[PDB]
Amino acid sequence: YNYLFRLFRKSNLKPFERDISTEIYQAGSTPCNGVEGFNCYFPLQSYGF
Amino acid sequence: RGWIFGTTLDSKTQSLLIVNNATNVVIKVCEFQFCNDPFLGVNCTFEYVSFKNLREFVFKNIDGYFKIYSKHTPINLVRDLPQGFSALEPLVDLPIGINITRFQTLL
C-alpha cells in the first residue's frame, strides 16, 4: 500500500504538471477546516498490490 | 537580487526561489515558508546553481518548463525607460513542473 494515486482534484493537470499537495479535498458544500467529513475527503488512494 | 514564484507561496503548494549572492545564482523548488517581509540579511524537490545601468529581464512558464531572458545597457537620463530598441538574449531553461500565479521581488 506504499504506492498511491490521486482520485480527487479541482481541475485537470496541464502537461508535465507535478502536484504534490495532500490537503483534504472539498468535494461539495461542506467547509472542511482541514478534516474529513460529508463532502470533505482525503484525495489519494492505493493499489494494495 | 532575486524572485519568488508560486500559487499559495507558503507550505500547501510548491514555490520557486531564485537568489543572487554576488558570486553565484541559487535556484530551488520547495514547499517553502516565506518571511512576513522577505529580505537578504547576512521540500527540496529541485535545485540548480550557476541608477545609470538598465537591467532588463523576461520570465515565462510553459508545459512545466520555465524560461529566462535578459540584457544590460547604460543610460543617459535615469528618469524613465530609454526610448529605443535592444533585444534581450536567453539565459536559462528549467524543468520546474509547476503552474505559478503570483511572484515577488527580493531586495
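Note that chain B is numbered according to Swiss-Prot, with residues 102-143, 165-172, 186-242 shown in order.
Per the header of the entry, the method used was electron microscopy, 2.8 Å.
Each residue, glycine too, has its Cβ placed from N, Cα and C.
These features come from Swiss-Prot:
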{"type": "MUTAGEN", "residues": "B:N234 to Q", "note": "Increased resistance to neutralizing antibodies"}
{"type": "VARIANT", "residues": "B:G142 to D", "note": "In strain: Kappa/B.1.617.1, Omicron/BA.2, Omicron/BA.2.12.1, Omicron/BA.2.75, Omicron/BA.4, Omicron/BA.5, Omicron/BQ.1.1, Omicron/XBB.1.5, Omicron/EG.5.1"}
{"type": "VARIANT", "residues": "B:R190 to S", "note": "In strain: Gamma/P.1"}
{"type": "VARIANT", "residues": "B:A222 to V", "note": "In strain: 20A.EU1"}
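Shown on the structure are the features that Swiss-Prot records.
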| residue | record | Cβ neighbours (10 Å) |
| --- | --- | --- |
| B:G142 | variant position | 5 |
| B:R190 | variant position | 8 |
| B:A222 | variant position | 7 |
| B:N234 | mutagenesis position | 17 |
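Filtering the recorded positions B:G142, B:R190, B:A222, B:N234 for a Cβ under 8 angstroms from any Cβ of chain A leaves B:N234, in order along the sequence. When secondary structure is read from DSSP and collapsed to three states, B:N234 (mutagenesis position) falls in the coil class. On the backbone, the CA of B:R190 (variant position) and the CA of B:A222 (variant position) stand 12 Å apart.
Counting in whole angstrom, B:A222 (variant position) lies 34 from B:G142 (variant position) by their C-alpha atoms.
For the recorded site, B:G142 (variant position), the DSSP three-state label reads coil. Between the alpha carbons (Cα) of B:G142 (variant position) and B:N234 (mutagenesis position) lies a span of roughly 29 Å.
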